[PDB]
Amino acid sequence: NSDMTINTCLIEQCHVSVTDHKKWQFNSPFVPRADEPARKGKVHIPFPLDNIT
Amino acid sequence: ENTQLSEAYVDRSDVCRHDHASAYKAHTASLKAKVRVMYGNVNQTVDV
Ligand SMILES: *[C@@H]1O[C@H](CO)[C@@H](O)[C@H](O)[C@H]1NC(C)=O
Ligand SMILES: *[C@@H]1O[C@H](CO)[C@@H](O)[C@H](O)[C@H]1NC(C)=O
């Protein structure tokens, strides 16, 4: 949460990425993982199967 | 210099207990009838 300054460099020579871990998200196969061991969690999903006529 | 680790496997369906096919082996069968007997004043049907 701080603005940072470096002096004699160009924007091309810097790689910057946001970090936030206040919330989980789904284990999608189109987004990459964080850690190799891959600790995870679970969330029950609605609408179960049931019998009708 | 960057490597991706791809991984996948197979699991049984979520509703496999609600719809599936059972493979069996069938042996000697047992007859079991339901007969009605009538004589005189009796009127009954028995499971035998
Ligand atoms: C529907 O009822 C049958 C019992 O005849 C049960 O075995 C089956 O699991 C039921 N299906 C669902 C989706 O609850
Ligand atoms: C009693 O026997 C008669 C034939 O005499 C039959 O028509 C009737 O169905 C029998 N009674 C019952 C309750 O089934």
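Numbers in chain A track Swiss-Prot; the residues on display, in order, are 545-597.
Cβ from N, Cα, C; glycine included.
For the natural variant A:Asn545 to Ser, the note given in Swiss-Prot is In strain: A7. Sequence-distant contacts (6 or more apart, same chain, Cβ under 8 Å) of A:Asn545 (variant position) do not exist in this structure. Under DSSP, A:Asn545 (variant position) is assigned to coil, being neither helix nor strand in the three-state scheme.
Within the same chain, no residue at least 6 positions away in sequence has its Cβ under 8 Å from that of A:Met548 (variant position). A:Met548 to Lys appears in Swiss-Prot as a known natural variant, with the remark: In strain: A7 and MTV.
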